[PDB]
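Heads up, the thing below is written out as structure tokens.
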Amino acid sequence: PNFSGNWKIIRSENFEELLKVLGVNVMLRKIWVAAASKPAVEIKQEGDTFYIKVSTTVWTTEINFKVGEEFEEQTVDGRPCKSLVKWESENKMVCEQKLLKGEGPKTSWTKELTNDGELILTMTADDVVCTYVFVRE
Ligand SMILES: *C/C=C(C)/C=C/C=C(C)/C=C/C1=C(C)CCCC1(C)C
């Protein structure tokens, strides 16, 4: 259970479907998936304090949290939400998100390290689950 490393993608699933539920319309979804279905992820872990950097070609997102401590970040479609992370096993954590403003689909994410050394990220919007699978560089 050391999440730390520089992670690269081997697999991704249902990302466009996720964006549809989030209300991103067609041309935008098609364009987006043709250059954001290969983001890089960097994690530095310090106990249950996490630093996560997620980057495409021209955009980067910085997430900082302690497990069990409320913080702020964005939904996938760039919307301000309150977040809370909890452990579900030794190698898996879960985040529940609430919008600061307005209404929208219920969103969440999970992070899991397999024993094979795969980092599995899921993002969920109502009934849709998008899964990204990473290995270490
Ligand atoms: C523990 C790992 C976490 C919290 C990683 C979360 C990653 C995302 C929320 C990625 C979001 C993306 C966008 C917001 C737009 C570009 C496509 C993604 C998947 C990189």
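Numbering of chain A is taken from Swiss-Prot, so the residues present carry the numbers 2-138, in order.
How was it done? The header gives X-ray crystallography, 2.5 Å.
Every residue gets a Cβ built from N, Cα and C, even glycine.
Secondary structure from DSSP puts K21 (mutagenesis position) in a helix. Counting only same-chain residues six or more apart in sequence, the Cβ atoms lying under 8 angstroms from the Cβ of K21 (mutagenesis position) belong to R30, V129. Quoting Swiss-Prot on the mutagenesis of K21 to A: Loss of ligand-induced nuclear import; when associated with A-30 and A-31.
Taken residue by residue with DSSP, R30 (mutagenesis position) is part of a helix. Looking at Swiss-Prot, the entry for mutagenesis of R30 to A says: Loss of ligand-induced nuclear import; when associated with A-21 and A-31.
One mutagenesis experiment named in Swiss-Prot is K31 to A, and its note says Loss of ligand-induced nuclear import; when associated with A-21 and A-30.
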Just name the winner among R30, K31 (the mutagenesis positions) by count of other CB atoms within 10 A of its CB.
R30
